[PDB]
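Colleague: Have a look at the structure that comes next, please.
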Amino acid sequence: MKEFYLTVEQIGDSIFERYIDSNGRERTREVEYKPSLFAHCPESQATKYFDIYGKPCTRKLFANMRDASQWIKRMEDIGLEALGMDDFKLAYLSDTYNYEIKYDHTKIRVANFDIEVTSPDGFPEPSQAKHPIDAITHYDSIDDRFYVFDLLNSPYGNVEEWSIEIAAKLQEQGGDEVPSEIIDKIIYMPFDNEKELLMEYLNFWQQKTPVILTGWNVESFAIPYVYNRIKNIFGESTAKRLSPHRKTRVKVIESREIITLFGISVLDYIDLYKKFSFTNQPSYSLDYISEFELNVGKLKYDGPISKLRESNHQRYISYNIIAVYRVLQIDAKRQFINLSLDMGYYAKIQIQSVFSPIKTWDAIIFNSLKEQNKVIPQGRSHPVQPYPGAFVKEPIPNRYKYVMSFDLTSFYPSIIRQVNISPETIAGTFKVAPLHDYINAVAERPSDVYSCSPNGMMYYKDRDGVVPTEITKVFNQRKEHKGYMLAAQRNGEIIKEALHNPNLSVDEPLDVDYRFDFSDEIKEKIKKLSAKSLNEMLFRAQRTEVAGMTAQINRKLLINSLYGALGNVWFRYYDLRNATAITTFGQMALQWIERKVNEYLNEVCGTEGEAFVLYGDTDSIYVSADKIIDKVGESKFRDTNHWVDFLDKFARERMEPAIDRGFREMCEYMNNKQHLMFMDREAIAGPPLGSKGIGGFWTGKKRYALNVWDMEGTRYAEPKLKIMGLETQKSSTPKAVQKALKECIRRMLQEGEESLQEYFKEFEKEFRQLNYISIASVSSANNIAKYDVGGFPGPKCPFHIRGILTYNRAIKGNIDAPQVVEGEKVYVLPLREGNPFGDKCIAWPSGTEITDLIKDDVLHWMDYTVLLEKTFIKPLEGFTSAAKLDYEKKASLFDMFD
DNA sequence: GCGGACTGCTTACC
Ligand SMILES: Cc1cn([C@H]2C[C@H](O)[C@@H](COP(=O)(O)OP(=O)(O)OP(=O)(O)O)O2)c(=O)[nH]c1=O
Ligand SMILES: [Ca+2]
Ligand SMILES: [Ca+2]
Ligand SMILES: [Ca+2]
Ligand SMILES: [Ca+2]
Ligand SMILES: [Ca+2]
Ligand SMILES: [Ca+2]
Ligand SMILES: [Ca+2]
Ligand SMILES: [Ca+2]
Ligand code: NA
Ligand code: NA
């Protein structure tokens, strides 16, 4: 096989590289890397190297890397540009791997681990590591084994060995329900004291040194705790054994510590999740996320965690094993590790650099330029400046019965490729007219020769740009994976349909590739399968869709981040001229097509001057299709699915070609390199046929709800609500309130005013029986100490921060009580006046039951009235007033009758 | 006593 690196580090004049060789075996080499940097040279000096602008450069080979850096410093002191890749690790990877890296992930050692630390006096600070590590479960992806390190003897209690027999048993058997599929993969190692455990773990670590190291909060807790515990007990020299190159770096931010283990790529899964999952969670405990991702139950245990080991060591160890497995399960679904490996090996960077799109792109562009013997520019210092972004239309707050949406494919990257925007493709500038002059095709055509953006920039049309070139490569990967996703999604609905008439028989789920649309044979067979087989296929379909979703939405994130990078001062190719060129072109593009779409629809409908586009954000338009429906009349339709097919055919056969023409014209207007403004229909929304549902509504910018029947070619078996911006979508809104508001919205859009009022009346009556967590608000807890004046709210103290202070005062003096962590999220509850807490609200760590110390008092003093009106009624008022509805039956003259 | 303007903070949408 082809060789591929695992990890790379720069230690002084040495490059330390772990890699897999041609025989598939992991090796480690210390290379005295001789890096090259470049300087401009006279035209007469013959060379093969040029900067991106065509200026010749002479290559300076250096004896070592530290000499190359000192030269950069000198070139600064002289006042001359020092060109080339200054991050020598990247240069090394580029040299050593001069080809598209094909990697075998089975050879890459991925370690999932989690430790347990019993602490009687609150949260065990990793920087201190005062308390013994009494459990470590370490899963090795190569061995496919869970290595369990169990401390039987601790100053906090002596316990018996964990029983794998009891662990396997059902919880109803007094067992721990450790998944049967991993029972045989567990390797249990009890220890009679902490020192022997840690030394054995270190030796274990050396034998099976992690390449990818992950888990939940491993970077903020596990790794630094383990490192500091081993450091405190055995000394710094043995603690460094955690690094295959025996070098670590303690980065301090008081005290807080993030330890850097050279030779290991740490991908904390909480960070992978926060960056790649595109969720915003009320809590980020592994418990909460697992329940959300895997629909598994919360890990139930009786007492407090600080006593769990003493009371139920059996379950303590079992839960530790499960916590490791749950991350693996989440990763099996989300596939963020795979994503990081793909992106990482594609860019030729340290795998952990996937968290930095700038670093990611700097390397991609660098490697692409190195291919053509071209020399990258030196990074420069720039002041941060604001610059304009997208256009968002101000919608008329109202209900909207029939709505079709249209969205541009990969907008900003497409703008980049179309205009050919790149640092080295800048041709010059032109005198700009007001933006609306270009929108209305009134302004003079910017250039006859160059490709233009209405911001004033001109670009060469002939030559290829390294930014368009490399953004196009990644975009193609994105388009491919989105295809698999949508197909999985479409296949999902097919199974959902067949699940309406499940055949009474015993069979097995069909072997199919869900990434591709089911064949007619497959669809025929599906209608004959049982519920068990169908539900299993629906599950695999959804799993395939999620896998496709991760691959596509994150490649989309990467290319959109290339745009964003252009507006970031730390990007080597930062340039507001290009960034604004993109956004301004974007603003034009959207509003140009708004006019075009309006003109076409007035034309084909027969109307004149009517506004068909009711809303738009960046690259989308929402078209009021009431008159398209009415020109045929509701009468001529069999069922709801009929007019959905009608609008589907209409958008596809009539509107899209018109849009294609409208954009193709715009492309000539700007004299762009290549027409890439591809705006396809997205949503088809409307009420059920013959129902009293309103279909949809807008309350303002970025706030709307639609009863969608079809989405990008996916015909749902049951209509799906597309709600944007509204409280139902906000993590800050209580779970039960989201659920209730959503049902309110559903009823408005699908059933009508009478149905809404009915549900509202019922909710108002019964809502006081809702669990306190389900009605608690959520908020991030930033700058608590900023507003902490003697335990009391300082000036301008935010509501939720006030709640935290109230909490701190209530639990003052309990070391065992859970502390609110700065930056993390909290549940927030209003308190009725005269409550013994002394304030109008309270707050506690999210994802947890509030401590038993004060729980019963909080429950008794919750302000349900405030909770209802503030959280439920007020947003519902906004929804209904916008939609011209009432959630309560208004008073009439008819109230004088019986 | 408090509504309106403004600010800080939060979390949405692209
Ligand atoms: C979602 C998102 C969009 N944007 C900008 C750039 C996008 O091109 C533009 C449109 O956003 P989107 O239409 O949401 O995403 P997209 O058009 O780029 O790709 P597609 O629609 O085919 O799935 O908004 C960002 O800069 N960052 C983001 O996270
Ligand atoms: Ca734990
Ligand atoms: Ca059970
Ligand atoms: Ca011993
Ligand atoms: Ca889209
Ligand atoms: Ca888009
Ligand atoms: Ca059937
Ligand atoms: Ca969009
Ligand atoms: Ca099209
Ligand atoms: Na220490
Ligand atoms: Na249906």
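The numbers used for chain A are those of Swiss-Prot, and the residues that appear cover 1-254, 259-902, in sequence.
Cβ coordinates are placed from backbone N, Cα and C, and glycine is handled just like the others.
So Swiss-Prot lists the following for this protein:
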BINDING   A:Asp411, A:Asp623  Mg(2+) 3 binding site
BINDING   A:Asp411, A:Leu412, A:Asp623  Mg(2+) 4 binding site
MUTAGEN   A:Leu561 to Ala  No effect on the ability to recognize damaged DNA. Increase in probability of nucleotide incorporation
MUTAGEN   A:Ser565 to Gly  Increased incorporation efficiency of correct dNMPs; when associated with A-567
MUTAGEN   A:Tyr567 to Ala  Inserts both dCMP and dAMP opposite 8-oxoG rapidly and with equal efficiency. 100-fold increase of dAMP and dGMP when situated opposite guanidinohydantoin. Increased incorporation efficiency of correct dNMPs; when associated with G-565
MUTAGEN   A:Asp621 to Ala  Drastic decrease in the efficiency of incorporation of dGMP
MUTAGEN   A:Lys706 to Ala  Almost complete loss of polymerase activity
MUTAGEN   A:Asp714 to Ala  Complete loss of viral replication
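Just tell me what is around each of these and how deep it sits.
Modeller: A strand conformation is recorded for A:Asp411 (Mg(2+) 3 binding site) in the three-state DSSP classification. Taking the Cβ of A:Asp411 (Mg(2+) 3 binding site) as centre and 10 Å as the limit, one finds 19 other Cβ atoms among all the protein chains shown.
Over all protein chains present, the Cβ of A:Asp623 (Mg(2+) 3 binding site) has 22 other Cβ atoms lying within 10 Å.
Within its own chain, A:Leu561 (mutagenesis position) has A:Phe280, A:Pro361 as residues 6 or more apart in sequence whose C-beta sits under 8 angstroms from its own.
Around the Cβ of A:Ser565 (mutagenesis position), 17 further Cβ atoms fall within 10 Å across all displayed protein chains. Following the DSSP three-state reduction, the secondary structure of A:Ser565 (mutagenesis position) is helix.
Listed in sequence order, A:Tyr416, A:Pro417, A:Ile420, A:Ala583, A:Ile586 are the same-chain residues at least 6 apart in sequence whose CB falls under 8 Å from the CB of A:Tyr567 (mutagenesis position).
On its own chain, A:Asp621 (mutagenesis position) has A:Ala394, A:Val396, A:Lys397, A:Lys705, A:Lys706 as residues at least 6 apart in sequence with a Cβ closer than 8 Å to its own Cβ.
Counting only same-chain residues six or more apart in sequence, the Cβ atoms lying under 8 angstroms from the Cβ of A:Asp714 (mutagenesis position) belong to A:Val648, A:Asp652, A:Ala687, A:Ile688, A:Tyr720.
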Colleague: Just how far apart, in Å, sit the Cα atoms of A:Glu254 and A:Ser259 across 4 unmodelled residues?
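Modeller: Cα to Cα across the gap: 4 Å.
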Colleague: Excluding A:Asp411, A:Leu412, A:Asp623 themselves, which residues in that chain have a Cβ inside 8 Å of the centre of the Cβ atoms defining the Mg(2+) 4 site?
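Modeller: Here the nearby residues are A:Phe410, A:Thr413, A:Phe415, A:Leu594, A:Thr622, A:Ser624, A:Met683.
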Colleague: Comparing the recorded positions A:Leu412, A:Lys706, which residue's C-beta has the most other C-beta atoms within 10 angstroms in this structure?
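Modeller: Of the recorded positions A:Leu412, A:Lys706, the most buried by Cβ count within 10 Å is A:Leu412.
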Colleague: Consider only the recorded positions A:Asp411, A:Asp623, A:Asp714: which of them have a Cβ under 6 Å from an atom of ligand 8? Write none if no residue does.
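Modeller: Going through A:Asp411, A:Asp623, A:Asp714 in sequence order, those close to ligand 8 turn out to be A:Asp411, A:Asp623.
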